[PDB]
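Written out below as structure tokens is the structure these notes cover.
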Amino acid sequence: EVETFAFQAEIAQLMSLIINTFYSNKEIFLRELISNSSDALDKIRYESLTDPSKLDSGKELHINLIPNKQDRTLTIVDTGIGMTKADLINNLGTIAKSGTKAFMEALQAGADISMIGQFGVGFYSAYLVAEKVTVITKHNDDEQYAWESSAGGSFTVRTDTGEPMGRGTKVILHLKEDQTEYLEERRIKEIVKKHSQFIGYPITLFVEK
Ligand SMILES: Cc1c2c(n3c1CCOc1cc(C(N)=O)ccc1-3)CC(C)(C)CC2=O
């Protein structure tokens, strides 16, 4: 069963601004998604100190960057804490509403789109390069879910039927026709070195063929 939900007004407004505003510094999307992955890895690592059984779903704490030219997708995989059904539909949207308001206020005041992460809504920077974003996630206290949105004011949530993940999040970016540079090895390496060189987890850039 595929469930369709309307984004809260502020989030729809944020997504429209990201999609329609002329802003050439699109590469910052990668540091934002890597930061979301790093925060999720920090959470599962901290939780495992008071409860070691929380690592039964996987001990390895890493980030994988998977480009696919055939499918025109860039996947950001992590073995972080993951997200529950409540996080995907309710919780994160509530936190994102207040963050969006502060960000849109800052933009009006003179701030730029690259400051998005300071407002905890960095995930949405994915729409600078992607026409569609698919989020596959598995949290210890819940089932494997697939969140998906091509913006337009709606998102879908379904129980995932694909390859079981163990624990973590996969952010699949269905790239815009003119944003294929983010599938090139040399371009991804450059971006990771420039904005994500001090991430406290191994970042593996998968190569194609
Ligand atoms: C806020 C927000 C939002 C999402 N994330 C965040 C910030 C903190 O939680 C996340 C964690 C990870 C991860 N790698 O574990 C990825 C994305 C997110 C994703 C969303 C629920 C589909 C939409 C949203 O509104």
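To match Swiss-Prot, the residue numbers of chain A are left as they are there, and the shown ones run 16-224.
How was it done? The header gives X-ray crystallography, 1.8 Å.
Placement of Cβ uses the backbone N, Cα and C atoms for every residue, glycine included.
A mutagenesis experiment is reported in Swiss-Prot for this position, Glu47 to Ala, and the note states: Strong ATP-binding. Strong interaction with HSF1, HIF1A, ERBB2, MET, KEAP1 and RHOBTB2. No effect on interaction with TSC1. Around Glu47 (mutagenesis position), the same-chain residues at least 6 positions away in sequence with a Cβ under 8 Å from its Cβ are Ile131, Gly132, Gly137, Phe138, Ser140, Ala141.
Here Swiss-Prot describes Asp93 to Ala as a published mutagenesis experiment; the accompanying note says: Impaired ATP-binding. Strong interaction with HIF1A, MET, KEAP1 and RHOBTB2. Loss of interaction with HSF1 and ERBB2. Los of interaction with TSC1. If you draw a 10 Å sphere around the CB of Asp93 (mutagenesis position), it holds 27 other CB atoms from the protein chains shown.
If you take the C-beta of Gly97 (mutagenesis position) and look for same-chain residues 6 or more apart in sequence within under 8 angstroms, you find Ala55, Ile59, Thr152, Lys153, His154, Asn155, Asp157, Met180, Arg182, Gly183, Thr184. The DSSP secondary structure for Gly97 (mutagenesis position) is coil. Among the sequence features in Swiss-Prot, the mutagenesis site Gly97 to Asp is noted as follows: Abolishes ATPase activity.
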